[PDB]
Amino acid sequence: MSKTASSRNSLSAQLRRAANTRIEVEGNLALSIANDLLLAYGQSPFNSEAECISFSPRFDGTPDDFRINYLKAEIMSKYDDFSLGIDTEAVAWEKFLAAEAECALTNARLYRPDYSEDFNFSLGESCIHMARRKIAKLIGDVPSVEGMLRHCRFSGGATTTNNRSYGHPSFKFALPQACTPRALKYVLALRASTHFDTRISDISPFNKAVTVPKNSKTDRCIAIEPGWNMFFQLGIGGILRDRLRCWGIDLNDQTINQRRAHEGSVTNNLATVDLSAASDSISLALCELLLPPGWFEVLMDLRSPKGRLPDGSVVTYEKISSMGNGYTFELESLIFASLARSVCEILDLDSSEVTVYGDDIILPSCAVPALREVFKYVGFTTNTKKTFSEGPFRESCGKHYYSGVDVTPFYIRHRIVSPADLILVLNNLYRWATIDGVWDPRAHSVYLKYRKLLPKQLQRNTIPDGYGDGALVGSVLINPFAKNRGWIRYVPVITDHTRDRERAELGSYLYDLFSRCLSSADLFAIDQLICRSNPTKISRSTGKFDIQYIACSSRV
Amino acid sequence: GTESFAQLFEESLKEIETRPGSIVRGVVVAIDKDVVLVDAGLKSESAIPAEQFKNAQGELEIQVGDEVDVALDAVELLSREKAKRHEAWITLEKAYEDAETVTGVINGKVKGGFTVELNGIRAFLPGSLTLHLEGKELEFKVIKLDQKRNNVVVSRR
Amino acid sequence: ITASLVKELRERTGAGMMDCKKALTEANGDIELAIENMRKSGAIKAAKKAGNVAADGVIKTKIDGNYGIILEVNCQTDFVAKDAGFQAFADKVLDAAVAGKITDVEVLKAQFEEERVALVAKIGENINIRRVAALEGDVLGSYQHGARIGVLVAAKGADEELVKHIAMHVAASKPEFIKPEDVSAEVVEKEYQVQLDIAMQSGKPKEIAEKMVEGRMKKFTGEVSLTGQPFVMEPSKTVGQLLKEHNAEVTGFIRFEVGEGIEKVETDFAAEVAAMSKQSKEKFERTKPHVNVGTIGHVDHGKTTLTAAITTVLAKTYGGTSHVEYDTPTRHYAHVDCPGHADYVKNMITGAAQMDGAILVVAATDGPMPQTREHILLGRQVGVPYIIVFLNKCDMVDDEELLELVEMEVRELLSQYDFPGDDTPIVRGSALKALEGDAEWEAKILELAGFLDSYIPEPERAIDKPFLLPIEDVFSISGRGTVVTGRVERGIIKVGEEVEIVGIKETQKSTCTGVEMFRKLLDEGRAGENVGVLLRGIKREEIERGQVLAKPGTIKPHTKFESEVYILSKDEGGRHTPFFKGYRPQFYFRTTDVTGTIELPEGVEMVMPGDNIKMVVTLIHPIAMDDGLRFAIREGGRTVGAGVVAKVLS
């Protein structure tokens, strides 16, 4: 990128140039930081890269002893660039094909049980029958054909016909998408409901299964649904997202389960259940037994029946749908919620203490024993290690608490290469150790040390917390690079240099037209003035860094 | 007009279900001196022999802009539910019309009474109408069978 | 009895209309005798208004050499605070404090006791001299931020300019001590114990728990010292550093803010009104006009009980932003209450309260009040199209000649502010009486409702206005042509009709080649419908968001204009600090931001968060705008306030 010559000298040209330099250090810097941090906190440093992903925490000792303890077992656990020779992708497909084989056993058992087996048929069968009733009362006999279109839209992700560089919705409306045979009529019905040439590429029952990093031991197997299938799979999710609020389940707000996890770490009467590969474990049989037929028929229409792997090998899914599906997140919330709410009514507990966020469940500790028997029967594997029904520790939706104390860790994921990457690590450490701007002396020395690895200028260049990680977090009042012109101090921050790409003009027109067709008592009216629609503009990141000033505010 | 969108859709989807899943609603585009092309909405416009659209003699009274029903390529299997369950549900429907018994097992208790499993079908035992394991098999008589919503009520005796 | 004389009796002291005749009924004819026992019988009236909370009023400062005085006088509503008689009272008190160096507020209270009760009886609100303090130094200065905040500052070796700047800063940052060392050496040791427990909670080690606490201490003991605070005119340096540059030293300061520490009792107008209540034919209903009104008058005149009567009688007869709403056969109403002058202008600006007409409420037993002038004036300054008068409590006015000479008072006051006084509908009714079921007075409530339907005109529906569509994006549909999108704000756009593209760049003309939706294609674009407008000839490169389509010659571009503005407060997610003469924020108009610069009114040098203010804005680019257009003021996404285009300029 331009420029690096001796021409110019403006603060931006220097900060930009200093932002495109590289942190020249030997070995694994990310591990160097964590080690010095464990030492500053008086802890046994990492033996080798191996111990990073194998160290396990001690759920005892004072909150402080555990907050640094739990950070050790988690900080490098998701590290991207180890050299252990561990095949993250192969272990992914092993769990995938295994979780798939688990549905076949589960599908078999639920369609026609084998009472000679170990499962507790009595409680599970009576629980299904009851959850089915509570479900049919909530969602009705069939999904509203209007409410579904009310939530139909295109995801920003990739499809069977668009790589993530053509993932913007304007390219979904521009390029003919794909669809499965049972979902054909939906597309054809829509084609007959607009004058715009709604069009189809190919008819196929396949969806693309791929891999996306999850941590240092395994990747994550997700599904890339066909274009038009995702379009309506989301319409179903939206209906389920609206109906779930009746059970007190707002899938738009993680802070519910968070506060509940905090509460359970104190009262010790609430539990945080953790399921292993639960999204891949939603059998077809459990769906045909719990969902009223009108609904099940539509889910069957919109799901992908088969899926081709990156090997060329095709798998016919025993599961209803995988994690990359439009309604899978909503569906699993509904199933876990109904089963949890029904477990309570059977134990004479408050079925309102059931909170669900897809894979993440909070529950009265007195129902975990019975809930575990139900999941095991319906094909859900409960991971005993990270399921806390008693004890000082809880965890739900990114928040981790220990006797009320927030012990949420931070993750160093990638190799700290550019000054941008180091500032983020330094900032995550800042946020983890500060208390209202005040540093923790133990972590503070480590921060000052690895901050010296930044170019001299990017060291005193700070911004207030909550303005991103394009600069070190600190007091912006002493930042010598901040311009207070207009009575509004602007601060230079690092950003991703981008090159403009031409959008799909007609594609973007439809995306606009279509988004309009599907649509403190004083501070409210002011926000009405702001038109919150963003004109579609496609850009390409280049791996170079730009410096742009932003308006900032001393948080005094 | 109007006619809401969610209304123009529901009836278009309802009409699409009045045809077989192999024939499609398509509009013709450009009729040549031999072949007529239909646009079903797919990548490859369907071509049909213009001869079959003639009269008792010659000439073809169809023109561009008219919708024609064209067949789709059937190119080109869920063995788990094939565990014999569609007929397993017809067994109740036939044993209900003939007024006959059907083998079933009482798994567990419920609000209204009990849950019964008959060939993979979950039914309702009103309990009206001393156990237990291993879910002993019992001959049940079907009293009320809801055809559309899978719900069936079974009697003891 | 003898109504000509009682009219002469209102002078002196605008006493209640019935108070004057009742005062003559006992000791009859002798107007001078009536005045005297009416004067002493006012002191009891003043003790009864004592219970009424008075967290409003004024702050006044006077400096005479090396000696300054700050004072706070409380009234009930800021309508009284803007009132001539009240003001004359406070000024009289301030002069007495500086003149005699009176620092004991109780000596001051006892001195102006007779004068305030003669003022209380005349105004009817609880008026009290709250507190008074004196400050001395080598150089004194004072800053008055409106009437709500006032400051006194003492310094050494500082010119008046530097002290005036300190005074303004003190007013905006509310420090409690001069230097951080001035904070109580033992009172701070308590706050250290509160923070040593919140740290020892988890929480060790001890050397770390204390080190973190003492760290946050020096932080939150420089946020309270004047020296430690960032100078509001130069945040990069602290006031201490500012002083140490000019070789100066602050010797003391005092900051009064109106109602500080008084229990600001929150009031729910809807709750009070609602709690007091109930003690084509198809296309007609969905087309019924919406009209906004508001009651504005003295507090004890029972605006809240009249509005409770309007709701219940309209319910008994027709069967059905703290606002209340009722229905008449012809239109639907939204009824709000205007308790304060600044309160309504803030909502008049945000759009959270836009009246089409107001109901001035005067208790006939009192007649107009002295602050009734400010009540009617407020209606003038927000542009209230029409005012309807409702004389309340007419059931207790014995002589009918007394009711009429009250009308003449009201009609003259309205005429004194360009309101059609000779034509102003005045309903002689009774609110407290219409809630029982007294048809004679229940009919007067319906009479007022009739005037609302007849006197207050139907606001102009957006469909009837000239076509205008705020462009949100442009597209170049290959094979067809250029098309823009947005929701039609006003009017109707038809195919074949010509249009202008106004704003940002040179305004240009084009012809509408077609209107389009997703569901179908249309012939016209009606107001409120989201559409794309296909345009002839013009290319996509020549259009852009922020512009508007409009009928040729309807709206035009402007760059300089006058505006009423509200700056959000701290707790409203607005600015943290004040801005001054060179403010340069972002002005959001419909679809896009345009940078502009402000001209503060004369006298105004510092705008604080939560302030009303007028100011002349000059934008970097022209914008299709006309009088009344509302806009947001943003600092890079963060909404920091909003305003209303009051006057377009050149």
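Just so it is clear, chain A uses Swiss-Prot numbers, and the residues here are 1-519, 535-571, in order.
Per the header: X-ray crystallography, 3.2 Å.
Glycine is no exception: its Cβ is also placed from the backbone N, Cα and C atoms.
What Swiss-Prot notes for the published mutagenesis of A:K78 to A is this: Loss of RNA polymerase activity. The number of other CB atoms found within 10 A of the CB of A:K78 (mutagenesis position), across every protein chain shown, is 17.
In sequence order, A:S342, A:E345, A:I346 are the residues of the chain that are 6 or more apart from A:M130 (variant position) and have a CB within less than 8 Å of its CB. Here Swiss-Prot describes A:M130 to I as a natural variant; the accompanying note says: In strain: QB_ancestral, QB_1, QB_2, Qbeta_1_FR and Qbeta_2_FR.
DSSP assigns A:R132 (mutagenesis position) to a helix. Sequence-distant neighbours of A:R132 (mutagenesis position) (same chain, 6+ residues apart, CB-CB distance under 8 A): A:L289, A:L290, A:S338. While the structure shown retains the original residue, Swiss-Prot records the mutagenesis experiment A:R132 to M with this note: Complete loss of infectivity; when associated with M-133.
Among the mutagenesis entries in Swiss-Prot is A:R133 to M, noted as: Complete loss of infectivity; when associated with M-132. Non-local neighbourhood of A:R133 (mutagenesis position): empty, since no residue in the same chain at least six residues away has a C-beta under 8 Å from its C-beta.
According to Swiss-Prot, the mutagenesis experiment A:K134 to A carries the following note: Complete loss of infectivity. Residue environment of A:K134 (mutagenesis position) contains 17 other Cβ atoms, counted within 10 Å of its Cβ in all protein chains.
A mutagenesis experiment is reported in Swiss-Prot for this position, A:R153 to A, and the note states: Loss of RNA polymerase activity. In the three-state DSSP assignment, the secondary structure recorded for A:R153 (mutagenesis position) is coil. Around A:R153 (mutagenesis position), a 10 Å sphere centred on its CB holds 20 further CB atoms from the protein chains shown.
Mapped onto three states, the DSSP output places A:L251 (variant position) in coil. Around the Cβ of A:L251 (variant position), the number of neighbouring Cβ atoms within 10 Å comes to 18. Here the residue is the original one, but Swiss-Prot notes a natural variant at this spot, A:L251 to R: In strain: QB_1 and Qbeta_2_FR.
Mapped onto DSSP helix, strand and coil, the domain 'RdRp catalytic' (A:259-391) counts 63 helix, 23 strand, 47 coil. The annotation domain 'RdRp catalytic' is assigned in Swiss-Prot to A:259-391 on the grounds of sequence analysis.
Residues annotated as Mg(2+) 1 binding site in Swiss-Prot: A:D274, A:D359, A:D360.
On its own chain, A:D359 (Mg(2+) 1 binding site) has A:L275, A:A278, A:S279, A:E332, A:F336 as residues at least 6 apart in sequence with a Cβ closer than 8 Å to its own Cβ. Summarising the annotation, Swiss-Prot assigns Mg(2+) 2 binding site to A:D274, A:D359, A:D360.
Quoted from Swiss-Prot, the note on mutagenesis experiment A:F329 to A is: Decreased initiation of RNA polymerase activity. Long-range neighbours of A:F329 (mutagenesis position) (same chain, six or more residues apart, CB within less than 8 Å of its CB): A:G237, A:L251, A:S279, A:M323, A:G358.
Residue density at A:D350 (mutagenesis position): 12 other Cβ atoms are found within 10 A of its Cβ, drawing on all protein chains shown. Here Swiss-Prot describes A:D350 to A as a published mutagenesis experiment; the accompanying note says: 95% loss of infectivity.
Looking at Swiss-Prot, the entry for mutagenesis of A:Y357 to A says: Decreased initiation of RNA polymerase activity. Taking the Cβ of A:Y357 (mutagenesis position) as centre and 10 Å as the limit, one finds 22 other Cβ atoms among all the protein chains shown.
A coil conformation is recorded for A:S418 (variant position) in the three-state DSSP classification, outside any helix or strand. For the natural variant A:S418 to G, the note given by Swiss-Prot reads: In strain: QB_1 and Qbeta_2_FR.
With a cut-off of 8 Å between CB atoms and residues at least 6 apart in sequence, the same chain places A:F154, A:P169, A:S170, A:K172, A:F173, A:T551 near A:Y511 (mutagenesis position), listed in sequence order. Under the heading of mutagenesis, Swiss-Prot lists A:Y511 to A and annotates it as follows: 50% loss of RNA polymerase activity.
Over all protein chains present, the Cβ of A:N549 (mutagenesis position) has 8 other Cβ atoms lying within 10 Å. One mutagenesis experiment named in Swiss-Prot is A:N549 to A, and its note says 25% loss of RNA polymerase activity.
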C-beta crowding around A:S418 (variant position), within 10 angstroms: 18
Against chain B, in sequence order - recorded positions A:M130, A:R153, A:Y357 with Cβ under 8 Å: A:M130
By Cα-Cα distance, the member of recorded positions A:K78, A:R153, A:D350, A:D360 nearest A:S418 (variant position): A:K78
Gap of 15 residues [A:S519 to A:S535], endpoint C-alpha distance in angstrom: 25
Closest of A:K78, A:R153, A:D350, A:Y357 to A:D274 (Mg(2+) 1 binding site), Cα positions, mutagenesis positions only: A:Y357
Euclidean distance between Cα atoms of A:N549 (mutagenesis position) and A:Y357 (mutagenesis position), Å: 29
Sparsest Cβ surroundings (other CB atoms within 10 Å) among the binding-site residues A:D274, A:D360: A:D274
By Cα-Cα distance, the member of recorded positions A:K78, A:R153, A:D360, A:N549 nearest A:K134 (mutagenesis position): A:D360
Spatially closest candidate among A:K78, A:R153, A:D350, A:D360, the listed recorded positions, to A:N549 (mutagenesis position) (Cα to Cα): A:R153
Cα-nearest neighbour of A:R153 (mutagenesis position) within the listed recorded positions, A:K78, A:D350, A:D360: A:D360
Rounded Cα-Cα span from A:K78 (mutagenesis position) to A:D350 (mutagenesis position), Å: 37
Spatial separation of A:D360 (Mg(2+) 1 binding site) from A:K78 (mutagenesis position) - C-alpha basis, Å: 20
